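Novice: Got a structure for you, questions after.
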Amino acid sequence: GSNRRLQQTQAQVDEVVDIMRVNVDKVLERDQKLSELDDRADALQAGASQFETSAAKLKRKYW
Amino acid sequence: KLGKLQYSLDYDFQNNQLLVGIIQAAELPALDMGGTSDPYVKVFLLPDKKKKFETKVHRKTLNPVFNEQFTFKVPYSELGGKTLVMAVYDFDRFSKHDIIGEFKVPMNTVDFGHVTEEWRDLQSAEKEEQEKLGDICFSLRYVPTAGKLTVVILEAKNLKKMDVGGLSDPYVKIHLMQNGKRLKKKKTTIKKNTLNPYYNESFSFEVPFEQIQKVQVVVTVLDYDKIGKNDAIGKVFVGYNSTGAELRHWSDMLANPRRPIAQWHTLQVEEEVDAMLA
Amino acid sequence: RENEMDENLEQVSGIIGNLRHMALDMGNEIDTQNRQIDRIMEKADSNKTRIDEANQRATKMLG
Amino acid sequence: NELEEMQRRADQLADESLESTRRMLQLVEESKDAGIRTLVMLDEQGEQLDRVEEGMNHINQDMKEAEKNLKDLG
Amino acid sequence: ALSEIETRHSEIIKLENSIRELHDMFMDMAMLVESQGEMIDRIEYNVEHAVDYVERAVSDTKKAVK
Ligand SMILES: [Ca+2]
Ligand SMILES: [Ca+2]
Ligand SMILES: [Ca+2]
Ligand SMILES: [Ca+2]
Ligand SMILES: [Ca+2]
Ligand SMILES: [Ca+2]
């Protein structure tokens, strides 16, 4: 049909709209978790640097 | 250059038709036989695939006299998006009729209000570049440390029709070759009935960084036939002996390690691609 | 032209379907990587704890 | 009367629908490329995250060994 | 009928609007994925530096009990 093609295509379009919306929200959550992981990563390399310095001190002192 | 054509042009607003006039051509090249040519003019409208009209064949003349007129049943509103094409041919009895020269006039630039009549120097037409086969986009990712080559077949477009009365049943087969020997054969899923297939399928290979410049990756897009050996639509190859965008993408992959690079590639005929492999 | 119109509708429909497939694969990938970020962040917290405790002990061992 | 104008209105709306379909094709194509780039970037970031996780594991192993060393010194 | 062609045209334009929404959605998706990508790069940098520092500290602690 002529109108049927329009209705079908419309349906597919709206479906992809829904799915992609959900995916966008999922990417938002992903973004939150990535932010938190970024802060945790920076803090982690900081603490690792400090622990490296401390290990250097204790090595220079005890060896 | 190397020729002139006198043409007339007018639109009959009553019958809503296009009047094309073929009067005479002048200054024609001495093909085929020494002396004078045997010319005849094929005239048609673009993008119309309509039946091309042709004037009478004139025996032995570089200054032919046609004095013939043709009519094109065309709406006036639709005429603005069309272009008149006039092509001068040389008649050959035992050979292919070589085209002398053609030219095109945009109809949206023509004043159909007054009777148009003009001399126009013939132009050396462009030649179709073989046949459109299609393009295929995929990503290349290589990590020299582990020697893993990640080739993610993304998609394709404008694939040639194989199956009679149908579009295609495209699938992508990956050949990993070296020294003319087929080493690895990986293939993707089959997407039924489509000229714009989507895969997004990741593949991985073992490629040492010592032989990265001695390996060739041949990507072949084929069409699936229900019965019989599946005919090949097209293929491209990267790596050694690679050219243009292929060597470009390969070099991009090499310059970008631990990172995937997506790119499009124009498919080439199986014959020439297989030929380019030394 | 009506023909060009309907044909365009068809092409658009097909491309939309392609977009559906892409959307689905995308969604699954995003979910998997979300789980992955969760695991990575948990490991990050564990390693944060280990580094803090080991560094505390290390600095306490000074002398 | 407004018969002529009605017909021209019909052809106008027809052409409008046609160019509308054109815009549709352009838009879905741009969206398509956008989605492809999206997937590729997700592949990059994904493998990157894999490497990050492996790094985290190596860090955990090393830190456990250092923990054993500190427990030995204690 | 003008009603039929105009309602047809209406459904068409509605389809175009929906497709525009999908378009903006996809492009937005690409954008967010890019941003997340660079931030992930940053995370990876921090992680690698952490690997270095941890490795150094482990070598030092291992050598200190010797
Ligand atoms: Ca001749
Ligand atoms: Ca001849
Ligand atoms: Ca076939
Ligand atoms: Ca087939
Ligand atoms: Ca992954
Ligand atoms: Ca893993």
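Shown for chain B, in order and in Swiss-Prot numbering: 141-418.
Per the header of the entry, the method used was X-ray crystallography, 4.1 Å.
Using N, Cα and C of the backbone, Cβ positions are placed for all residues, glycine too.
These came from Swiss-Prot, pasted as-is:
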- B:141-260: domain 'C2 1' (DOMAIN)
- B:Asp172, B:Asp178, B:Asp230, B:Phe231, B:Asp232: Ca(2+) 1 binding site (BINDING)
- B:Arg233 to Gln: Impaired Ca(2+)-affinity (MUTAGEN)
- B:272-405: domain 'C2 2' (DOMAIN)
- B:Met302 to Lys: Fails to localize at nerve terminals (MUTAGEN)
- B:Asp303 to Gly: Fails to relocalize to nerve terminals after stimulation of neurotransmitter release (MUTAGEN)
- B:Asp303, B:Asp309, B:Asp363, B:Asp365: Ca(2+) 4 binding site (BINDING)
- B:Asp365 to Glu: Fails to relocalize to nerve terminals after stimulation of neurotransmitter release (MUTAGEN)
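Looking at the shown structure, what environment does each listed feature sit in?
Specialist: Annotation for B:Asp232 (Ca(2+) 1 binding site): same-chain Cβ neighbours under 8 Å, separated by at least 6 residues, are B:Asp172, B:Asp178, B:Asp238.
Taken residue by residue with DSSP, B:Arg233 (mutagenesis position) is part of neither helix nor strand, so it is coil.
Annotation for B:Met302 (mutagenesis position): spatial neighbours B:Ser308, B:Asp309, B:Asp363, B:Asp365, B:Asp371, B:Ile373, criterion Cβ-Cβ under 8 Å with sequence separation of six or more.
All protein chains considered, the CB of B:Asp303 (mutagenesis position) has 14 other CB atoms within 10 Å.
For B:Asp365 (mutagenesis position), the count of additional Cβ atoms within 10 Å of its Cβ stands at 12 [all protein chains shown].
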Novice: Distance check, please: Cα of B:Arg233 (mutagenesis position) against Cα of B:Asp303 (mutagenesis position), rounded to an integer number of angstrom.
Specialist: 36
Novice: For the domain 'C2 1' (B:141-260), how many residues does DSSP put in helix, in strand and in coil?
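Specialist: Its residues fall into 7 helix, 58 strand, 55 coil.
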Novice: I'd like the Cβ neighbour count for B:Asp172 (Ca(2+) 1 binding site), meaning other Cβ atoms within 10 Å of its Cβ, all protein chains included.
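Specialist: Its Cβ has 16 other Cβ atoms within 10 Å.
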Novice: With respect to ligand 3, which members of the binding-site residues B:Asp230, B:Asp309, B:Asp363 satisfy a Cβ distance under 6 angstroms to one of its atoms?
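Specialist: Those binding-site residues that pass the cut-off, since their Cβ is under 6 Å from ligand 3, are B:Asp363.
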Novice: Write out the long-range same-chain contacts of B:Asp230 (Ca(2+) 1 binding site), meaning residues 6 or more apart in sequence whose Cβ is under 8 Å from its Cβ.
Specialist: B:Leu171, B:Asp172, B:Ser177, B:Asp178, B:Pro179, B:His237, B:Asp238, B:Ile239, B:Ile240
Novice: Could you round the CA separation between B:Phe231 (Ca(2+) 1 binding site) and B:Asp303 (mutagenesis position) to a whole angstrom and send it over?
Specialist: 36
Novice: Across all chains shown, how many C-beta atoms besides its own are within 10 angstroms of the C-beta of B:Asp309 (Ca(2+) 4 binding site)?
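Specialist: Its Cβ has 19 other Cβ atoms within 10 Å.
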